[PDB]
Amino acid sequence: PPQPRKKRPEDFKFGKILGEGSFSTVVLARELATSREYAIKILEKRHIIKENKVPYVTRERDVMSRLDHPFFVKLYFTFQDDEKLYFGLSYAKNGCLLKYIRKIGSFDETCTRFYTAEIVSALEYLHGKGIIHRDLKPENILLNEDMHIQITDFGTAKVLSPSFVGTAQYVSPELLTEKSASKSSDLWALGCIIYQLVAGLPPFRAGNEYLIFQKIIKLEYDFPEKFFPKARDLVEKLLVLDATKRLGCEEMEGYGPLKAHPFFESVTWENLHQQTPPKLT
Ligand SMILES: *CCC(=O)NCCNc1cc(NCCS)ncn1
């Protein structure tokens, strides 16, 4: 099998900086021959080698190549010169989910339901292929032109075959105690997102990381008075201190029961990406 010609920087007309990470820079670029917009992640090798992020960059590449699903950002090509690596990723036109959370204050019942469903749909794929995100957050969940989700950031994800702490607010308690992450770590992260979509804020917030960590292990959060009752129950079955008792985990017998939850009564899981996402309040 012959892969398309190995690309090079000159093949593009670079545009605005979409995002700036710690080890990389993401710039919108247009391919010259095709006139296609790709978001090229640009990483400096010398800075990668010194910071020991060689595994992290490799893992990000390997995972995003393997994913073949609409709710996940596609890696179209990899190329490099002397000092830099270039990652040809898809361009999420609308931006962060967090962006749209802040913009509208909080999602209503239909909007939450729909976008919750898409994350579940995508998680079932990711965990089905034996990968654990470990850093799932509204910032990582991106939205394309038609306003569907496209989950990104897989450098820190864990691939299973038979050591890292994520963003403080969406961290599961078993990471802070046992140093061992599972599929259900993401399902904890899922519950926080469901809460955040309804409340407008994640469940655990404080002045610093330590106090946030403190509240998580103690399970210190509570619901507003208007919080959707069927969404509340789902969160309750997802934000559990014991990872084996979390709705959706292997001990809770896969994703079937999670999808079955009353909160997803009207949702047709058939073809969500072909469906039309609700407008945001
Ligand atoms: C929340 C911050 C933000 O807006 N980041 C830029 C996201 N836009 C974007 C991302 C990508 N790929 C993500 C690779 S890390 N492509 C196109 N636009």
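Chain A is numbered as in Swiss-Prot; shown residues: 71-232, 241-359, in order.
Looking at the header, which is where the method is noted, we find X-ray crystallography, 3.5 Å.
Quick reminder: no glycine exception, Cβ is built from N, Cα and C everywhere.
What Swiss-Prot records for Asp205 is active site, proton acceptor. The DSSP secondary structure for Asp205 (active site, proton acceptor) is coil. In sequence order, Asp223, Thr226, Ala227, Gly244, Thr245, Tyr248, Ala267 make up the list of same-chain residues 6 or more apart from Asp205 (active site, proton acceptor) whose Cβ falls under 8 Å from its Cβ.
Secondary structure at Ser241 (mutagenesis position), taken from DSSP and collapsed to helix, strand or coil, is coil. The Cβ of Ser241 (mutagenesis position) lies under 8 Å from the Cβ of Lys257, each of which sits 6+ residues away along the same chain. One entry in Swiss-Prot concerns the mutagenesis experiment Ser241 to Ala. Its note says: No activation.
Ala277 (mutagenesis position) falls within a helix when secondary structure is assigned with DSSP. Here Swiss-Prot describes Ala277 to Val as a published mutagenesis experiment; the accompanying note says: 3-fold increase in kinase activity.
Under its mutagenesis annotations, Swiss-Prot gives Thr354 to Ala the following note: Abolishes phosphorylation by MELK. Of all the Cβ atoms in the protein chains shown, 9 others lie within 10 Å of the Cβ of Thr354 (mutagenesis position).
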Between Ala277 (mutagenesis position) and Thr354 (mutagenesis position), the C-alpha gap once rounded to whole angstrom: 24
Count of other CB atoms lying within 10 Å of the CB belonging to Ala277 (mutagenesis position): 19
Direct Cα-Cα distance, rounded to whole Å, spanning the 8 residues left out between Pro232 and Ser241: 16
